[PDB]
Amino acid sequence: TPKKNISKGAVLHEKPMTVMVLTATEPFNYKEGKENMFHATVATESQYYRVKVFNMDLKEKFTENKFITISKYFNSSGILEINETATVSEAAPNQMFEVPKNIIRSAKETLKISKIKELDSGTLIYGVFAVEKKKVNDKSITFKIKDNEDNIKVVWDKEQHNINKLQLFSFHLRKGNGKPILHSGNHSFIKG
Amino acid sequence: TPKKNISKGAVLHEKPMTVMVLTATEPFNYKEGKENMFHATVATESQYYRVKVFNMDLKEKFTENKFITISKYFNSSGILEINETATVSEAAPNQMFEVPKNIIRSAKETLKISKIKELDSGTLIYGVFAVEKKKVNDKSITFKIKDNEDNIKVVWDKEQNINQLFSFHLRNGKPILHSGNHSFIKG
DNA sequence: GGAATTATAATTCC
DNA sequence: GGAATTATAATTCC
């Protein structure tokens, strides 16, 4: 149980780090038979992070503008994964800082699709996008999301419930032989 | 106006022929705007015929077990097509012959899928089948019909009142039964 | 999980 | 209306 529910190959960070919680999502079930998870966005003086939390006992600590310290958390390609191995404490005023405004704006900022298509395959994509279609198949749901200059197709095979201006969390970029698409993954989540 | 609504290349038979109505279908809409049609099965002593009727005035004459005489009807590849040009009269008792048991048996008989697949492409298929698969798509609906023991896939790209087959078209890489102009489905 | 394979639906040309 | 083309979904293999 040390690296349980953590994406494989993730690095372990023993050293404590103090962050400010920007956003958090409601817990949801990402797979049959396993505990729920939620997505979060946090920030330090130097950068903003995207976070997956698998210990539901930590949900209360993840509230807007709350300062917390995390130890023994995991890092999977610039993304922080937290399970029961991690220690999370409400921060003391001594390590409390001010988060630069530009970082927060950036955290709210959504990447553009044109640049998205240029990323390495398997990169995790987060953002708010505009929707042009909803196509329903037995085993998948397909969206087309747009910006001012481009569009990409989104595939969701996970469940058809709760699917009906769209915020996406942890979708997988695929530059196939074909054109690029965004595909659902282990931790893929959709908000309105 | 003659040969109206008739499948093209159909031969014309001016000579009157007297037949017995075995089965008739309820009139239905096979094409947008066009008048309704119904399917029928009739028989003479030598063979059974499948009939497509495009004149709705003729619906009563096509009642079960009724003897009627038809002249100037059309024959499109072994299929009888009737429009308003054709003359249909109630038959007189002297031609009201008896249809042999074997012919009616053939008329009721549904061909088996294994031999169906061997028929020429474009052949029209009629029969009663059992379904074990039903798939709904935006632009079509697909089911599977089977016998003991063989199977074929049926494609329907028309209006989707769907929950016995008439005039389906047999089709390349793998055989299918496809909907056409006069395709009708009964329960 | 992603790409490549196969299955399948819809479009198009004759 | 049928077959071949292309588009699309699902399956499979690494």
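Per Swiss-Prot, chain B residues shown: 46-205, 207-209, 217-224, 227-242, in order.
According to its header, the structure was obtained by X-ray crystallography, 3.0 Å.
Backbone N, Cα and C atoms are what each Cβ position is placed from, and that goes for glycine too.
Swiss-Prot lists B:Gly54 to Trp among its mutagenesis entries, and the accompanying note reads: Strongly reduces affinity for DNA; when associated with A-48 and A-53. For B:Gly54 (mutagenesis position), the same-chain residues that are 6 or more apart in sequence and have a Cβ closer than 8 Å to its Cβ are B:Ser121.
The Cβ of B:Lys76 (mutagenesis position) has 12 neighbouring Cβ atoms from other residues within 10 Å, across all protein chains displayed. Quoting Swiss-Prot on the mutagenesis of B:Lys76 to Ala: Strongly reduces affinity for DNA; when associated with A-79 and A-236.
Within the same chain, the residues at least 6 positions away from B:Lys79 (mutagenesis position) whose Cβ sits under 8 Å from its Cβ are B:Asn50, listed in sequence order. For the mutagenesis of B:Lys79 to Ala, Swiss-Prot gives this note: Strongly reduces affinity for DNA; when associated with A-76 and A-236. The structure shown keeps the original residue.
Within 10 Å of the C-beta of B:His84 (mutagenesis position) we count 23 further C-beta atoms, all protein chains included. Swiss-Prot gives this note for the published mutagenesis B:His84 to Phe: Loss of interaction with TP53BP1; when associated with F-283.
Quoted from Swiss-Prot, the note on mutagenesis experiment B:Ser166 to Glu is: Reduced DNA-binding. DSSP classifies B:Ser166 (mutagenesis position) as coil under the three-state reduction.
Per Swiss-Prot, mutagenesis B:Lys180 to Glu is noted as: Abolished DNA-binding. A C-beta separation below 8 Å, combined with a sequence spacing of at least six in one chain, links B:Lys180 (mutagenesis position) to B:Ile186, B:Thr187, B:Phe188.
One mutagenesis experiment catalogued in Swiss-Prot, B:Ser185 to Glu, is accompanied by this note: Abolished DNA-binding. For B:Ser185 (mutagenesis position), the same-chain residues lying six or more positions away in sequence with a CB closer than 8 A to its CB are B:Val200, B:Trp201, B:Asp202.
Its Cβ placed at the centre, B:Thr187 (mutagenesis position) has 15 other Cβ atoms within 10 Å. Quoted from Swiss-Prot, the note on mutagenesis experiment B:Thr187 to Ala is: Strongly reduces affinity for DNA; when associated with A-189 and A-198.
Quoted from Swiss-Prot, the note attached to the mutagenesis of B:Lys189 to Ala states: Strongly reduces affinity for DNA; when associated with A-187 and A-198. In the three-state DSSP scheme, B:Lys189 (mutagenesis position) falls into the strand class. Taking a C-beta cut-off of under 8 Å and a sequence gap of six or more, B:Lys189 (mutagenesis position) has these contacts in its own chain: B:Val176, B:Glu177, B:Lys178, B:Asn196, B:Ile197, B:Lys198, B:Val199.
Under its mutagenesis entries, Swiss-Prot includes B:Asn227 to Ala with the note: Strongly reduces affinity for DNA; when associated with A-166; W-226 and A-229. Here B:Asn227 (mutagenesis position) comes close to B:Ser166: these same-chain residues lie at least six apart in sequence, with C-beta atoms under 8 angstroms from its C-beta.
Within 10 Å of the Cβ of B:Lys229 (mutagenesis position) there are 8 other Cβ atoms, across all protein chains. Under mutagenesis, Swiss-Prot gives B:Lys229 to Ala with this note: Strongly reduces affinity for DNA; when associated with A-166; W-226 and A-227.
According to Swiss-Prot, the mutagenesis experiment B:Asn236 to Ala carries this note: Does not affect DNA-binding. Strongly reduces affinity for DNA; when associated with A-76 and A-79. Around B:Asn236 (mutagenesis position), a 10 Å sphere centred on its CB holds 14 further CB atoms from the protein chains shown. Secondary structure from DSSP puts B:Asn236 (mutagenesis position) in coil.
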*List, in sequence order, those mutagenesis positions among B:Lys76, B:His84, B:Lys229 whose Cα sits within 10 Å of the Cα of B:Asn236 (mutagenesis position).*
B:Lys76
*asked:* If I take the C-alpha of B:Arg224 and the C-alpha of B:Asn227, which enclose 2 unmodelled residues, how far apart are they in Å?
replied: 6
